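Notes for the one structure printed next.
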Amino acid sequence: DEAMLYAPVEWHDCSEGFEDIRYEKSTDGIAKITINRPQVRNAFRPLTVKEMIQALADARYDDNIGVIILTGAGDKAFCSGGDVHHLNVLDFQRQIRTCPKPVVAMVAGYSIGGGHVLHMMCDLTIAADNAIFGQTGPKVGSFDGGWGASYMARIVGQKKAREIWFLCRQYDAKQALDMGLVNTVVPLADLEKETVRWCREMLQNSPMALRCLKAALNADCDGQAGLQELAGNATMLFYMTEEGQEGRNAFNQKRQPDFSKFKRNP
Amino acid sequence: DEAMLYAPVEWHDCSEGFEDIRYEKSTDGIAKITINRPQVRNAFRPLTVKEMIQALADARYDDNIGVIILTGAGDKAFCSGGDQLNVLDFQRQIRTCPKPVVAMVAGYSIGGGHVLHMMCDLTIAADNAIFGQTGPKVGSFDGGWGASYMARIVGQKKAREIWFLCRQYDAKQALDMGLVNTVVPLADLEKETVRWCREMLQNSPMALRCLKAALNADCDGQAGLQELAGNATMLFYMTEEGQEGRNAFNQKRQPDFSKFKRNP
Amino acid sequence: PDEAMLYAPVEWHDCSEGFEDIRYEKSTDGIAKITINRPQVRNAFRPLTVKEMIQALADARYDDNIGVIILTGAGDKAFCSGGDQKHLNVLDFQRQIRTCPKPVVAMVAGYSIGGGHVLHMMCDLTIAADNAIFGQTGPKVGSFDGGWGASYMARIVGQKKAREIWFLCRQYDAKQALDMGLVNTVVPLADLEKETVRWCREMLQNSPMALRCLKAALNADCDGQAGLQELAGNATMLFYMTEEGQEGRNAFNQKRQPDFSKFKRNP
Amino acid sequence: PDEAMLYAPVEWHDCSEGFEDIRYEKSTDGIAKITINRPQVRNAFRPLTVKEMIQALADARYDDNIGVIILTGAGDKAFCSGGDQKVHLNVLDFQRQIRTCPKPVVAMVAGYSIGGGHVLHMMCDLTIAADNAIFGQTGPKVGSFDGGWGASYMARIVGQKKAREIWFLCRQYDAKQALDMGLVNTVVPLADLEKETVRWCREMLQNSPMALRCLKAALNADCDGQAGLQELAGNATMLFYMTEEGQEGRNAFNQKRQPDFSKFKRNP
Amino acid sequence: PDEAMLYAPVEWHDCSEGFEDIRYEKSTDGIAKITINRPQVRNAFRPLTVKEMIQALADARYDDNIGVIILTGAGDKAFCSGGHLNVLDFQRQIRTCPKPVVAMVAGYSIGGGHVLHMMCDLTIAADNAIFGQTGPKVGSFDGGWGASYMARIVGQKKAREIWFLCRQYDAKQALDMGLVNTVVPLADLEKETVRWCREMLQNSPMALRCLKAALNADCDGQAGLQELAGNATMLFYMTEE
Amino acid sequence: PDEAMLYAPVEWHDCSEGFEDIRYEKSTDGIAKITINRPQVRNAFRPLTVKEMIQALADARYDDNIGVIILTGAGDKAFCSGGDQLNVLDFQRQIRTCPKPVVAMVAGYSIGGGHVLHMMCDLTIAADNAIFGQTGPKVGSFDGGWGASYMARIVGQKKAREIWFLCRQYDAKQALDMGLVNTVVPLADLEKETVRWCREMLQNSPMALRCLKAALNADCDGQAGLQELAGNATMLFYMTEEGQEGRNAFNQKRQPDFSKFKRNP
Ligand SMILES: [Cl-]
Ligand SMILES: [Cl-]
Ligand SMILES: [Cl-]
Ligand SMILES: [Cl-]
Ligand SMILES: [Cl-]
């Protein structure tokens, strides 16, 4: 029901100690990480990355948080790229990837360079009608050949991925939507309103199912590292079953686990 | 020529012994498996899956059948999912079937029913078709082909949206994201599906099975290699060099491969 | 588990009714044994043999009292010498062994050759008698198995040995097979079933759910999305056995919207 | 966007000497153009054509003045209509050569790109299509198939549903259909085909050639398993040689001493 | 190089401040050693132990004086006998650490403790080392790197045997199946381990990280590509272009 | 395969014309031998050497009388000690996609780039004096391509990391025990045994061998492997009736008619 989904959002500030970002949590379980350097179009420097890593780790471990929003301060930029070590954004990438909660990129204005890869790493992207996308690597002597390349191809296909990287053009919201680069385009004024609705729709669903599916979708891409995530959830599920608990109920008691009492399914 | 492609279809019933499905065969080589529980929007129960497996196995082994259509009875549902895990076997069976399998979708293709249409090689959708998953809404998920293979169809952003929110999508939305192959008016659903089937029936069945195996091989690792190499082995038996081994068994001697060219 | 239990006698009960080419037996303690029974032709399989093995394996899969399957050949001279020299449904049998959620053990005496060699490789484990002989013959007789027979063989013995085995088609004795990691152990011929049964019993003492998940996980390193289907399929099954997994179905029995808000959102 | 420079006239120099089936030209600003020149048979390739295209592509690859390659067909009616029916599977070698070419390869498509000719445009990094371009496979209609990059890689472009449709039915698709499914990068009026193609080439020419080759290798690496890793790691090895730490090994030869890596930072 | 250098005494400096479950030490010549220090429970890890190992490993990663990490257990009887699920984080961290990590194994490496040694790039085993999984025996499993990556070490037949039966394997059995890199007498365990570390320390650290990433890339799909391309990007920055 | 045939003398014919760095020879019974001929520098390759090996291998590939290729070094002391102190990557691809078995015949040193070359060969026959290992990290270099990943598919991940990270040397027995080479023979019998192995493969179906080589590469090479494997499937298809119906329908004017062919399960 739209009334619930479009209800006002009550944000509580958790930004204490952060210089480059704001970090907020809603009552209903949304964490928002906001890059707060609009003076440089929300470009990240190594400190920014360190803070985002801290905030994301906090959101991950907070049982009241079910969904994370990543965004930039103001209306003009999500993140315009690189401005605690030089390439620690790779760590942040892996952390978004393996976060068992959906991460949503909320994009107004520029999502460019390293900043473009960040939105792609997020599970979903909600774009304002003023959003601008693209890579800049080859123009400025750099490249992201990791998830920035391969994973981009799993989103827009190999022809578009080569075009995006090789020419380093800019793409508006409609172009991004048509190639499947973003999930939806909404008027700028409604950007948070629609993003929050999408978040709430996910919050109504099973968090265990979401994490299993996220791991399964990563598993199509990440080889054994994906298997680690998917199997890791299987192991966790197993512990919540009787057969899984029989080991712990037994083996502590130096006796012996007895699995004979369990069905051997087809 | 359209007159051939849009010619009437002569269906013969082969439904004997089936409770949940109809199974029919056309003269020109199309097998049609129809989920027949419209009273529950064509949801499958385990018996339904067992029968579909039987019908598909039959269609696979019938040398007169070149293409299979999977569909639901009536206009309101293709399949609305599991009834409120042998469907995994049915999935693998659709996957490794050496003949093209076409999902013919009217109304709802939802949940386990949505995965079934995705598993089919092609999907022909009526303008009233509705698509989506429900797993996370009802405490379940398909993290197998229902996730990874979905991503190979619509891309990772859309796949995550479809699974994480569990919304419904109409025919046009499905077409735009590449989830279905075409959208036709409901009244023409079988007419157009049959035309697509006939177009494939005019082509080389060996070529089709090799290509199907090759396309699965981009997804299914060694299991895909088993399919692809399996066809290679079959092709090899149909060649002179491949027959020299068997003929050497007959003539009570050693095979002699020296008489064969060693190509670049 | 104590040797007295592991080496206790075995009581096979016949379930071979209607089978021409195979014997099919089940033990009280949960072992199913499928025995190719054409020792006159060194246990070569013909299409009927494959059809019967498929039936027996499907039966063992669906029997909740069965935890482990043994695949073997009648007599001491051959496990299986390949396809009958006198269509390709053995590929179906391969996929069936692969996706069987219970451990399948190849018990090999004498020849495991050609299609018969691929069969033992497909099995999760191989217990070999000291008289066992292994190898491929494809290139010698105008054929090949480039599926699991090639790729999966490489995942067992490595790419150099896999190329040697296929390209030359030599034979390898039990010790050579053991040294290259092709079989799990070598035992005297007289103790073949005794030791095989012990290995089966050791697995039977363990969690069947853990075994199926691990089997699926190990296949997943090889079988791309087909492996993900197996692994995720177990995850789905596990999920149904949890409270959160049941809430969906209970919201149906009790006629209400599901409420997942009452569940923890773990890290 | 300096359209003045992106739409400046192109100065082509002929390098076709000794070629029977193709034209081969190079521009002053670094574009090589390989043109299949058999328009009487809709630019179908025979084995000689493939051999010549392989030679021309190898030349373009080794020419440091060349940054981008255009692959196209003579005239307006066909890019390439496939293998010559009236006649070597050496087109597979050409495929692998396009794939591993460390420079962007651009398919410039007018009229028919069909069969083997359709796979060729797909192998190219980008495809610029005229509004009259026609696409599709024919394998299953004429007892053949491309189950290699023609299948798997097609799927990485248009998705698995469309890939199966394209192969199983062997229909033809017009430029707009190709664009909508992501099969080509852009559709332009026929009269502007080379003008726009050259603009795209020049935009790439303005960028770092090392970055382009690394990215091309990285994108292939999502598809080509260890063969992809060979390309990607190969560029890493090349980059390493251009660094001080990479040169210390070679210099420890020149000054006759053991290499000393202790003087280098051990980064996180 | 020369054995006198490789077998020279090792000067350890303690960096264990604030740790309850582990010792953490650094040598002058660039080796960091993380020691699980719960020998009473055969060096089993609890969640705190994992948290501390994660901290120590992050520290070693960011210390430019450190070229190689040793992971080991206190005493002679156990490397680690096994076990919220934060050990998965530790696994990824060992995996993506751009410096070689060496498991130095005395006595038991079992269960989760067995997976940890496998995750390390190399394993130096004492003649008394014992290896194996226990998952299926105690209602658990590691179907991630504990399964697939194990297969990439010992082959699919042995990996299935190890997991399905959950037996124990002695040092010689582990060596024969390629599970460990070498077996040395217990009394020489650290001496030989330190030698292996010093041999790596003599080599190019950039080469080592690129190779480690390349070897992971054969296993880890796009995550492996991220590591490998990441190094390429880093190299690119060090060039004129 | 009776030993008298397998151990019969080998009649080599020289085809080295125009080569500076290599010898290239062919036997009557279908073996091509490429020999790196710079024993003064332990058979290290320089770019010219690679160019010549590429030419010789391309020739062997296109010679229908050749079924198997031996790659080796002149003398007894070295197979190849690596790059001379990047076209070798092309030579690697070329060994990889050569539809005929390539056998590394290794005496003495196979080191660095020279160690990767033996690994790329389908099989390796090693003399009891053979020495193996990488040197990259010692001399500021690395091979992170097939030199890494494919090495792991041979000896496993633990041994691969050891070989690369430490850059030690390994003798024949160590190489055999880790599965790095296929067999170790006395130095004096190196060619005798290598030729036997070649002859054993020469007795087998060359189509089967190329399909299997492609299938084994396919476990490693993603879509590039699929290209090889499907390429053979396409070739096989052309040799069948159903495959020829397309071509026969063009050269007879008509539409192809596939209805007359069975639709197998
Ligand atoms: Cl010609
Ligand atoms: Cl604690
Ligand atoms: Cl405490
Ligand atoms: Cl392996
Ligand atoms: Cl791979």
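Chain C residue numbers are taken from Swiss-Prot; in order, the displayed residues are 4-89, 105-285.
Looks like X-ray crystallography, 2.3 Å, at least that's what the header says.
Backbone N, Cα and C define each Cβ position, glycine as well.
The note that Swiss-Prot attaches to the published mutagenesis C:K89 to A is: Strongly decreases affinity for substrate and DHNA-CoA synthase activity. Neighbours of C:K89 (mutagenesis position), defined as other CB atoms within 10 A of its CB across all chains, total 9.
Looking at Swiss-Prot, the entry for mutagenesis of C:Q154 to A says: Reduces the specific DHNA-CoA synthase activity by 15-fold, whereas its affinity for hydrogencarbonate is reduced by 36-fold. Here C:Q154 (mutagenesis position) comes close to C:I131, C:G132, C:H135, C:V136, C:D163, C:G167, C:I183, C:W184, C:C187: these same-chain residues lie at least six apart in sequence, with C-beta atoms under 8 angstroms from its C-beta.
What Swiss-Prot records for C:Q154, C:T155, C:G156 is hydrogencarbonate binding site.
Its Cβ taken as reference, C:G156 (mutagenesis position) is surrounded by 28 other Cβ atoms within 10 Å in the chains shown. C:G156 (mutagenesis position) falls within a helix when secondary structure is assigned with DSSP. Among the sequence features in Swiss-Prot, the mutagenesis site C:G156 to D is noted as follows: Loss of DHNA-CoA synthase activity.
For C:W184 to F, Swiss-Prot lists a mutagenesis experiment annotated as follows: Reduces the specific DHNA-CoA synthase activity by 530-fold, whereas its affinity for hydrogencarbonate is reduced by 20-fold.
In the three-state DSSP classification, C:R267 (mutagenesis position) falls within a helix. Counting every protein chain shown, the Cβ of C:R267 (mutagenesis position) has 15 other Cβ atoms within 10 Å. Quoted from Swiss-Prot, the note attached to the mutagenesis of C:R267 to A states: Strongly decreases affinity for substrate and DHNA-CoA synthase activity.
C:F270 to A appears in Swiss-Prot as a mutagenesis experiment; the accompanying note says: Strongly decreases affinity for substrate and DHNA-CoA synthase activity. Spatially close to C:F270 (mutagenesis position) yet at least six residues away along the chain is no residue at all, judged by Cβ distances under 8 angstroms.
Swiss-Prot lists C:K273 to A among its mutagenesis entries, and the accompanying note reads: Impairs protein folding. C:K273 (mutagenesis position) falls outside any helix or strand according to DSSP and counts as coil. Sequence-distant contacts (6 or more apart, same chain, Cβ under 8 Å) of C:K273 (mutagenesis position) do not exist in this structure.
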Counting only residues 6+ away in sequence within the same chain, which have a CB under 8 Å from the CB of C:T155 (hydrogencarbonate binding site)? C:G85, C:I131, C:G132, C:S161, C:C187
Hey, how far do the C-alpha atoms of C:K89 and C:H105 sit from each other in angstrom, given the 15-residue hole? 12
Counting every protein chain present, what is the number of Cβ atoms, excluding its own, within 10 Å of the Cβ of C:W184 (mutagenesis position)? 31
Shell list (hydrogencarbonate; ref centroid = CB of C:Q154, C:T155, C:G156; cutoff 8 A): C:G85, C:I131, C:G132, C:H135, C:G153, C:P157, C:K158, C:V159, C:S161, C:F162, C:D163, C:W184, C:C187
At the level of the C-alpha atoms, what whole-angstrom distance separates C:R267 (mutagenesis position) and C:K89 (mutagenesis position)? 55
Quick one: pull the CA-CA distance for C:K89 (mutagenesis position) versus C:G156 (mutagenesis position), whole Å only. 16
